[PDB]
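Take a look at the structure below.
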Amino acid sequence: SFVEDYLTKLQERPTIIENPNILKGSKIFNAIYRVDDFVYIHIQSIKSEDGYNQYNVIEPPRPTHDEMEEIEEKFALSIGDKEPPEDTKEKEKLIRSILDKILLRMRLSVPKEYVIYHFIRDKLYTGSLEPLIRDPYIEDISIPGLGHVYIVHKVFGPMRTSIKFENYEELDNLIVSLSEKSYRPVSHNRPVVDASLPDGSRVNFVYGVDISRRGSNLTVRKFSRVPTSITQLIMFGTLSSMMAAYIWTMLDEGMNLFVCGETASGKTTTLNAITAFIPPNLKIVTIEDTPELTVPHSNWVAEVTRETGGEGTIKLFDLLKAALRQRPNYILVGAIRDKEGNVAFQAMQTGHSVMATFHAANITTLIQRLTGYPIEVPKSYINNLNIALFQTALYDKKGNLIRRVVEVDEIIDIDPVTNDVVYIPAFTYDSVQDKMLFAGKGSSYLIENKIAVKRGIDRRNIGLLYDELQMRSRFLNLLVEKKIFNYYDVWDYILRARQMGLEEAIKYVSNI
Amino acid sequence: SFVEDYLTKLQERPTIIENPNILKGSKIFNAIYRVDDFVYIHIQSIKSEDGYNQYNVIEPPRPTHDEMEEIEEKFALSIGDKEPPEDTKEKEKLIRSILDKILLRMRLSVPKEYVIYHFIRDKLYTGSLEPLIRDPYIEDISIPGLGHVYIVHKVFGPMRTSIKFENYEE
Ligand SMILES: Nc1ncnc2c1ncn2[C@@H]1O[C@H](COP(=O)(O)OP(=O)(O)O)[C@@H](O)[C@H]1O
Ligand SMILES: [Mg+2]
């Protein structure tokens, strides 16, 4: 076996372990754990001089270079005109079959199963990075330029791996090839690309020695295909159950809402979580530069922009215009920054609800940016946007990083004397006690001028609305208590609440 | 009676109603109305958690792939790299004439009227979508991606149809 082989070259043998969690804290060890049937990891407790532990990937041996060239060329010669299917499984099925035909009649330097591993690894997956992708104990992967691949391991922290890139052009080719597999090719014109690998891991590419002077570089950040849910956000303290119940009520009624803040404040995460509040039987069109939103609704159009360096380039603006003809109930724009913002408000003015993330720390800044170049939403249409929430990163007393929705504003008007926004802060934040404050009872213009009127409830039975709100807050609190945190489970519980009512829903989930 | 054929696989018995207006707005229902001679619609409420009720298309049975393929081949032959005229109604007329000419002495697994329906439906109209286009109670039709065709119905609101697209290429 390829593994046992490797061991025999060693000065002294490492102990086989199920996983590195046992090695935690320790520092006198020597171990090999299994990842795939094709990937074993050898971890060495002896630091390098620069304090890196060594992460050694054990893979089966590769065929010769000339063998590989012969195979690729034959593979290319077969089928070479036909395009492969889009479906990843059907694609791999086809490739393995074709490969099996070519190899059958060949005399290989290494076993067939090994040629197959490496061919598939390089052609369909992430090549020499694939073992790192497959190890669940890897958090982050970095190729900073020529040299080793560095990782952050959940047990050992930063480690130097046995994988090396010693050639500029080979490194360029890796970045080009991986970005193409991530559906968003780099180019010299647009050498910086954020995207996701097929497994869902986030990847950042920086292409070309003219920008990344030690060679093209990349960073992979692993993390769930399952998006963070609204119950997790409540448990984190990012928003209260009442705040979530409020948003839930508003999305039930088609309100337009922007999630605002600075970069990495968590805006996209919050937008994705609250999307689960959009009623299930509605049409959702998402428009993004790269996919991040994981919408659970069935009627979901997911559109992504494209840069070609010429004809065929499609921007958020173009997609948003097309959405006016796609009968969506909600349009979710990944981020609004340029003239697509103007079209977002056109969408609102034509009866489509909209959510987006936006870069602004407060309502004053949000309105200045919406109404100014290059967005130029006219002032009298600004109140089509109903709600702006503002989210920020902070440190607590201990120094731990936290993210908090620090204000939720209802947009009422722009005052003609003179050009200041009229708004109501429905929620605010006390940074000292780390608590969310509600305005609250009989403070919301949206509850008591839009929803109450639709309902159509009188100003003296308005308690009925605030009671439904307090109700939704209890149900959410209950989900948190019972540790219903998974995105799709939370979605199911929300749909369940739609389909038997709150009163019946709270009382159910109280049992477990 | 391709409708009766469809009906009999059904455990429950859809009421025939000829007009779905009389169901607005009932949360329980299992009925059938006619759209035209070749299209009946079976609508049904279920306990779906995402709030989509069922809109099932009832069309005549298709001829086999081999039957259809033979027909398309002969049709191509009968044209002989001649471009259609430029009118459109005179087109369908010419196409239906050629069809009769070709099906005249063929033996098909399904009635010849059904062969013509499907053939004309895929060649001239919108294929599997055509019943939805023909149904006057449908406002929106969406194929958002792989999965079901979704519609918005004047009586029932958004519904999930029985029509499915599960292959990227097609
Ligand atoms: N409420 C939260 N609590 C903790 N971490 C969060 C929260 N929201 C987002 N994150 C994490 O913070 C980082 C930035 O999140 P993201 O939603 O992309 O922010 P933005 O969209 O503002 O750039 C990501 O790693 C994400 O997993
Ligand atoms: Mg974001």
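To match Swiss-Prot, the residue numbers of chain B are left as they are there, and the shown ones run 2-171.
We read in the header that X-ray crystallography, 2.0 Å was used to get this structure.
Here the Cβ of each residue, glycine as well, is placed from N, Cα and C on the backbone.
Long-range neighbours of B:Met69 (mutagenesis position) (same chain, six or more residues apart, CB within less than 8 Å of its CB): B:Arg63, B:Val116, B:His119, B:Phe120. Experimental mutagenesis at this site is recorded by Swiss-Prot as B:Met69 to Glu, annotated: Significantly reduces localization to the membrane; when associated with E-72 and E-76.
Under DSSP, B:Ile72 (mutagenesis position) is assigned to a helix (H, G or I) in the three-state scheme. Here the residue is the original one, while Swiss-Prot reports the published mutagenesis B:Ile72 to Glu with the comment Significantly reduces localization to the membrane; when associated with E-69 and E-76.
Swiss-Prot documents B:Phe76 to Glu as a published mutagenesis change and attaches the note Significantly reduces localization to the membrane; when associated with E-69 and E-72. Take the CB of B:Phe76 (mutagenesis position) and look out to 10 A: across all protein chains shown you find 16 other CB atoms.
Under 8 Å, Cβ to Cβ, and six or more positions away along its own chain, B:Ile72 (mutagenesis position) finds B:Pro64, B:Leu100, B:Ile103, B:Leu104, B:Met107, B:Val116, B:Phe120.
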